[PDB]
Amino acid sequence: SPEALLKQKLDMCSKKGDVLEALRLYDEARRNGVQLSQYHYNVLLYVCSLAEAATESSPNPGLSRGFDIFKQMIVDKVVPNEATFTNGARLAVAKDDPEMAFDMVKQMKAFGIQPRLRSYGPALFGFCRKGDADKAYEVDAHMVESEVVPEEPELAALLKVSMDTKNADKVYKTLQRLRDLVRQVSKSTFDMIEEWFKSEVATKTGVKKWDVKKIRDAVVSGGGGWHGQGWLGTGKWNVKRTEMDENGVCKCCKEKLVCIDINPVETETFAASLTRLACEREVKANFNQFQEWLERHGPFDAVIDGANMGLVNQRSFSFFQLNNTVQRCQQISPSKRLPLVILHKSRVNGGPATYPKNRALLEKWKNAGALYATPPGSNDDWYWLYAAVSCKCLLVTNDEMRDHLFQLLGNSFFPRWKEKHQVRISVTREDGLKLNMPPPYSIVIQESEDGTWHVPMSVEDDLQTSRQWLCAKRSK
Ligand SMILES: [Ca+2]
Ligand SMILES: [Ca+2]
Ligand SMILES: [Ca+2]
Ligand SMILES: [Ca+2]
Ligand SMILES: [Ca+2]
Ligand SMILES: [Zn+2]
């Protein structure tokens, strides 16, 4: 079979790295009238990726013909799958011609194909590296039109190019996008924002007087913690690295940060999504059985990730730590409700039930309507997440909630929900176990009604490391 033979020959051509032969075989298939499929085209795009950009001579056939091959695949109406977008992007990155990368995205659109975020990268980053703001803004407008949402690296590049070209309005808009989409910024974005506020352009941008009514109304309209009406005040910024105390008060200027509400409609949308996702991955009957059980139980003030409470910072499962956490949650519940403990059935009858009084206590919690033992093969994370979301209550876990399945939950609603609901344990020698409660304010870039900015840095563990903030306040 000829298409099956080209497959075999391109699979081999190449783990070897032979681009000149992959390009010979491509040309030969077309002289034989053998139709290249999705698989052939993808292998071919990957292999052309390995060509490198010629620093001395004019461009090599591998990269150069790679764009031709991509163009043809679309013309042929062969459907791109995830490997197509990845190899297409690798090729774009290797060539490092932002104009050619942007051409690839324009032709996807012309043929009704949805570009991916990684398709836009080599174009956007290419123009930003060249200081070409006008072209970077075109790419960004194109992304926005295709409903592709930028992440921090795209926003940071747009921020830097706006700073380089002295564009105060684009800086303002990008900073609002950082607030909306990212919330807390990486070290390098933080340093960038600090440079902005100390800069000459920042010093010289702003308004001495403004419609205070219009600001107040924008604050209500936006949901809280920003107004979006432009730079306010005049003159030099005082720009300090600082911290918030436990109540959200800036140690530099004493502004108390806002606690930003979550709209209950967004929460119900998210609960539906969460249920859909869990049922796609769990045995549906297992997850449904839990849903039905939960409808018949509670009320709950807290849901505990039992495996995480037994295991975090432990050489092996610690019933002491789980039980202490149960007792502590019950103590802080205004009506002394036991928390809902989610644990694997294998744990309810294995290592945590090793000692008879522990086993009797696990059974007592179950009999109090405060424990659900998830079935063999289940991923407990769906169960404790759904319970805390559904009961609108505290979620006790030290799980980071960022890898694997948690990526499916998105990077807007879920991080906001997590901040308001997640309780983590910490331990010290002097005191024992502590429950660390949600903050009374929102850890997000905030813009005050008078134009003052507070920008939080992102950190791995804000209980381990004290989170730094930037305070930017006009000196006059
Ligand atoms: Ca109960
Ligand atoms: Ca133990
Ligand atoms: Ca109550
Ligand atoms: Ca006892
Ligand atoms: Ca888990
Ligand atoms: Zn401040």
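We're sticking with Swiss-Prot numbering for chain A, so the shown stretch reads 95-570, in order.
Technique stated in the header: X-ray crystallography, 1.8 Å.
Heads up, the Cβ atoms here are built off N, Cα and C, so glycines get one too.
Features of the protein shown, as given by Swiss-Prot:
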BINDING   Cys344, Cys347, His548, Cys565  Zn(2+) binding site
BINDING   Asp399, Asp474  Mn(2+) 1 binding site
BINDING   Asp475, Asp493  Mn(2+) 2 binding site
DOMAIN    338-565  domain 'PRORP'
MUTAGEN   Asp399 to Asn  Abolishes ribonuclease activity
MUTAGEN   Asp474 to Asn  Abolishes ribonuclease activity
MUTAGEN   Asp475 to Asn  Abolishes ribonuclease activity
Taking the Cβ of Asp475 (mutagenesis position) as the centre, how many other Cβ atoms fall within a 10 Å radius?
21
Can you list which of these recorded positions (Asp475, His548, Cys565) have a Cβ closer than 6 Å to ligand 5?
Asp475
Distance between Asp493 (Mn(2+) 2 binding site) and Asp399 (mutagenesis position) at the Cα atoms, whole Å?
9
Binding-site residues listed as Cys347, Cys565, least Cβ neighbours within 10 Å
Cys347
Remaining residues near the recorded Zn(2+) site, that is with C-beta within 8 Å of the centroid of the site residues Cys344, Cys347, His548, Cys565:
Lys334, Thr336, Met338, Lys345, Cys346, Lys348, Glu349, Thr546, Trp547, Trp563, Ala566, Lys567
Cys344 (Zn(2+) binding site) and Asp399 (mutagenesis position), distance between Cα atoms, whole Å
33
Among recorded positions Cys347, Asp475, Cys565, close to ligand 6 by Cβ (under 6 Å) are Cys347, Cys565
Near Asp474 (mutagenesis position), which residues of its own chain have a C-beta under 8 A away, given they sit six or more steps off in sequence?
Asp399, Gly400, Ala401, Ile436, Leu437, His438, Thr468
Around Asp399 (mutagenesis position), how many other C-beta atoms are within 10 angstroms of its C-beta?
26
Cβ proximity for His548 (Zn(2+) binding site), under 8 A, sequence spacing 6+, ordered by residue number, returns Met338, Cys344, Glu349, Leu351, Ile539, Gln540, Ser542, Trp563, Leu564, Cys565, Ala566
What's the CA-CA gap between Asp475 (mutagenesis position) and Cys347 (Zn(2+) binding site) in angstrom, rounded?
41
